[PDB]
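Participant: Pasting a structure here, questions to come.
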Amino acid sequence: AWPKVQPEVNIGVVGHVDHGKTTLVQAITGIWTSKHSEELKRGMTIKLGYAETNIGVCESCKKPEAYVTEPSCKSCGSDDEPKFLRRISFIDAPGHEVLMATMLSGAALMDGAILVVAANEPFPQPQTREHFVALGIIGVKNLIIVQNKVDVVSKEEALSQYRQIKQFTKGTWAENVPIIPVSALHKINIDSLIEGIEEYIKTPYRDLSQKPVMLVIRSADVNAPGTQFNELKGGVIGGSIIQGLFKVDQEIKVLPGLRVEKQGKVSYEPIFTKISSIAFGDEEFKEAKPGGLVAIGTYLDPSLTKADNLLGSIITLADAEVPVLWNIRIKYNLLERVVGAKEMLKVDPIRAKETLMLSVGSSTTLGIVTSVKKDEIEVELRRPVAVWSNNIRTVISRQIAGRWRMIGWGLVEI
Ligand SMILES: Nc1nc2c(ncn2[C@@H]2O[C@H](COP(=O)(O)OP(=O)(O)O)[C@@H](O)[C@H]2O)c(=O)[nH]1
Ligand SMILES: [Mg+2]
Ligand SMILES: [Mg+2]
Ligand code: NA
Ligand code: NA
Ligand code: NA
Ligand code: NA
C-alpha cells in the first residue's frame, strides 16, 4: 500500500479573484476548502486555503494520464497499483485586491506556485500581475501558469490569450514557464497539470542540520479542514516549517510572544513550551520537517494560543538566539510601477514619517519610517518582529487608494 507521510512540498495557488484557484485545488485534491455561504455574504474568502494529496504514477499506462492523485490506476484503464511518488500540499492564496497581505503571508510558505489565469478575462488582470511579481520578488520561481475555464472559450480565444501570456513572460525570469490549459470545474486536463507539477516543481533540497524554524499561521487565518487540531493536552499551533526539523518532547518557544505591559512600558516576552504532539492531516508523527501545514501540539492553555495578545509569528527551539526588534533597518528596492493598481502609477520614493506595511515571514506589521538614506530605511514597528536570520527578505507595501499595494522589497539588516 501507499505510505502515510507528511507532505514534502508546498505549492501556492495564486491569481486574480474568481479565476478558479479554490476550484483548481478541489480538482486536484478533491477538497473544497472554503465555506460557500461565508464567501457569498462577504464577496470573498479572507483565510488562506489548505489541502493535501498523494501523487502517484501508473508505470504501465502512458502520460499524462498515468499520473494519479489516489492509489488507483482506473483513470488510465489499468488494474495495477500505482507507484507512490510524493505527498504534496497546496496553499490557496486570496486574489481579492484588498487581501495582498494575506497572499504575502501565504507566499512565505510556498516552495513553488501555480498562477491561475481565467481564459475568459483580459490578461493580465491587476492581481495576476501583482501575484506574479510578488512570486518573483520572494523567489518562488518554480512556476506553472494554468489557463483555466477553457470550457467557456473557443480555440481561437484561448490561442489569443496564450499569445498574450507568452508575450508577458517573454524577457522575464518566467520566459520558459509552461502554460497548461485546464478546466478546474470540469476536471479537464488535470493529469497534464500533475505531470507539470512533477516536472517543474521538484521537492527542494532540505538541509536538516539547520536550526529549526517554523512560520506560524494562526488558526483563524486558515481553512485546513483536513488537518487534525486536537487540544486534549493543550493548545495546538499550526504553521509550516521552513528549515530544519522539530521532534516530540522538544522544548520550543513562540516568538515574539506574549504582550506584557508593566507600568506603561510595553514588551513582548517569549512563550516557552514543549511539543506534546505533531500532526499532519489526520496522522500523528514523531517528527516534522519542511513542507505541509503542521499542527504542533503544546501544553499551553488554548486561551493563550488563540489570544490576540499572543504575537505568535515563529516557533524555534528553546535554545535559539533570535533578535526581537521594534526598530529595524531595511536595505530596500522599489518597484517602478504600482503593479497591482488599476491606474498606471509610478511608486513614489519612500518618505520619512510615512506608514509602511512590512511582510516578514508569515507576519504582517505596520511601521513608521523614521529615517530614509540612500537605499536604506529605518522603521519603528507598531509591534516587534522576530528576525531568525540575517538574510531575510521583507516585502514592502503602501496604502494607495484605500488598499495596501505591494511597492517593493528589502533585506532586514541586523
Ligand atoms: N466554466 C468554468 N467555471 C469555473 C472553472 N473554474 C472555476 N469556475 C467558476 O468560477 C468561479 C470562481 O471560482 P473560484 O475557485 O471561487 O475562484 P477563486 O476566487 O480564484 O478561488 C466559481 O463560481 C467557479 O464555479 C472552470 O474551469 N470553468
Ligand atoms: Mg477562492
Ligand atoms: Mg459545466
Ligand atoms: Na488525493
Ligand atoms: Na490519471
Ligand atoms: Na519558499
Ligand atoms: Na474551449
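Quick note: numbers on chain A are straight from Swiss-Prot, i.e. 2-415, in order.
So this one's X-ray crystallography, 2.3 Å, going by the header.
Quick reminder: no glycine exception, Cβ is built from N, Cα and C everywhere.
OK, Swiss-Prot features for this one:
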type	residues	note
BINDING	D19, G44	Mg(2+) 2 binding site
BINDING	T23, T46	Mg(2+) 1 binding site
BINDING	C59, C62, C74, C77	Zn(2+) binding site
DOMAIN	7-206	domain 'tr-type G'
MUTAGEN	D19 to A	Reduces GTP hydrolysis 8.5-fold. Completely aboloshes GTPase activity; when associated with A-97
MUTAGEN	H97 to A	Reduces GTP hydrolysis 17.5-fold. Completely aboloshes GTPase activity; when associated with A-19
Participant: Give me the CA-CA distance between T23 (Mg(2+) 1 binding site) and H97 (mutagenesis position), in Å, as a whole number.
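Facilitator: Per the Cα atoms, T23 (Mg(2+) 1 binding site) and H97 (mutagenesis position) stand 13 Å apart.
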Participant: I'd like to confirm something. Which of the recorded positions, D19, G44, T46, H97, has a Cα closest to the Cα of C59 (Zn(2+) binding site)?
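Facilitator: Nearest listed residue in space: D19.
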Participant: By CA-CA distance, flag whichever of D19, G44, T46 among the recorded positions is nearest to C62 (Zn(2+) binding site).
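Facilitator: The smallest Cα gap between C62 (Zn(2+) binding site) and any of the recorded positions is with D19.
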Participant: Between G44 (Mg(2+) 2 binding site) and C74 (Zn(2+) binding site), what C-alpha distance do you get in Å?
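Facilitator: Spelling it out, the Cα of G44 (Mg(2+) 2 binding site) and the Cα of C74 (Zn(2+) binding site) are 39 Å apart.
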Participant: Do you see any of the binding-site residues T46, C74, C77 whose C-alpha is within 10 Å of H97 (mutagenesis position), and which ones?
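Facilitator: Those close enough are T46.
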Participant: Applying a 10 Å Cβ distance cut-off over all chains shown, what neighbour count does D19 (mutagenesis position) have?
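Facilitator: The answer is 16.
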Participant: Measure from the Cβ of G44 (Mg(2+) 2 binding site) and count the other Cβ atoms within 10 Å, all protein chains considered.
Facilitator: 8
Participant: Here's one to test understanding: among the recorded positions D19, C74, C77, whose C-alpha is closest in space to the C-alpha of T46 (Mg(2+) 1 binding site)?
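Facilitator: The answer is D19.
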Participant: DSSP secondary structure for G44 (Mg(2+) 2 binding site), reduced to helix/strand/coil, please.
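Facilitator: DSSP assigns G44 (Mg(2+) 2 binding site) to coil.
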Participant: What whole-number Å value do you get for the CA-CA distance of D19 (mutagenesis position) and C77 (Zn(2+) binding site)?
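Facilitator: Their Cα atoms are separated by 31 Å.
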Participant: I'd like the Cβ neighbour count for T46 (Mg(2+) 1 binding site), meaning other Cβ atoms within 10 Å of its Cβ, all protein chains included.
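Facilitator: There are 23 of them.
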Participant: List the residues of the same chain that sit at least 6 positions away from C77 (Zn(2+) binding site) in sequence and have their Cβ under 8 Å from its Cβ, in sequence order, or write 'none'.
Facilitator: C59, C62, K63, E66, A67, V69
Participant: By the count of other Cβ atoms within 10 Å, pick out the sparsest of the binding-site residues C59, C62, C74.
Facilitator: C62
Participant: Compute the centroid of the Cβ atoms of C59, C62, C74, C77, then list the same-chain residues not in that set whose Cβ lies within 8 Å of it, in sequence order, for the Zn(2+) site.
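Facilitator: Sorted by sequence, the hits are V58, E60, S61, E66, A67, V69, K75, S76, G78, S79, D81, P83.
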